[PDB]
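Everything on this sheet refers to the single structure shown next.
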Amino acid sequence: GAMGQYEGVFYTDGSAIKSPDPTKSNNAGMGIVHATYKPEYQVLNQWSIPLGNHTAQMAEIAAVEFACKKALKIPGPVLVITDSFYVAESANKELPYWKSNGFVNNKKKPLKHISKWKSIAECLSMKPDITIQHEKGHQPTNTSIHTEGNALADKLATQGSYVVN
């Protein structure tokens, strides 16, 4: 109804693991889940992107950029949901809002991670059809359709950590 009809939905997740050896290093991975609005809710496919020299914060923002390009790539509009509101609202408003200030957040401090936002700006610049949403945590209500994607994305993110050590 109000949601409308989109080609599908993209759920991204980010996780990181700390070890005693890599004191100044952590293992993080990204998990993306694709869903559809057909008459039967089902994941079209799963995506895992293990990071080597990245951090949990970078895995969360990188997860939104990943589906971001894959979302617009589709010949139709897609919805992208993330477990971080900052990153989500980032490509949702900061992306276009920062461009107005020349990729700058406030005059007091410059925009951070501009390179990461620059890549997402190239996709969102092609068309706002890319919708961004922020997960409400894990199992926020007795029943939730978005929560299901969070479970599949959580497993993909954990598998990314096993890909690197």
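Here, residue 1 is simply the first one shown, and the rest follow in order.
Placed from the backbone N, Cα and C atoms, the Cβ positions cover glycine too.
For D154 (Mg(2+) 2 binding site), the same-chain residues 6+ apart in sequence whose C-beta sits under 8 angstroms from its C-beta are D13, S15, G31, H138. Here Swiss-Prot flags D13, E60, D83, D154 as Mg(2+) 2 binding site.
Under its mutagenesis annotations, Swiss-Prot gives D13 to A (Swiss-Prot position 599) the following note: 95% loss of RNase H activity. The number of other CB atoms found within 10 A of the CB of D13 (mutagenesis position), across every protein chain shown, is 29.
Its Cβ taken as reference, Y86 (mutagenesis position) is surrounded by 12 other Cβ atoms within 10 Å in the chains shown. One mutagenesis experiment catalogued in Swiss-Prot, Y86 to F (Swiss-Prot position 672), is accompanied by this note: 50% loss of RNase H activity.
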**Cβ packing number for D83 (Mg(2+) 2 binding site), 10 Å threshold** = 23
**Prompt:** Who sits close to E60 (Mg(2+) 2 binding site): which same-chain residues at least 6 apart have their Cβ under 8 Å from its Cβ?
**Reply:** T12, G14, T82, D83, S84, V87
**Request:** Starting from the Mg(2+) 2 site formed by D13, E60, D83, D154, give every other residue of that chain whose CB sits within 8 Å of the mean position of their CB atoms, in sequence order.
**Result:** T12, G14, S15, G31, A59, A63, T82, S84, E135, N150, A153, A157
**Message:** Tell me the coarse DSSP state (helix, strand, coil) of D83 (Mg(2+) 2 binding site).
**Reply:** coil
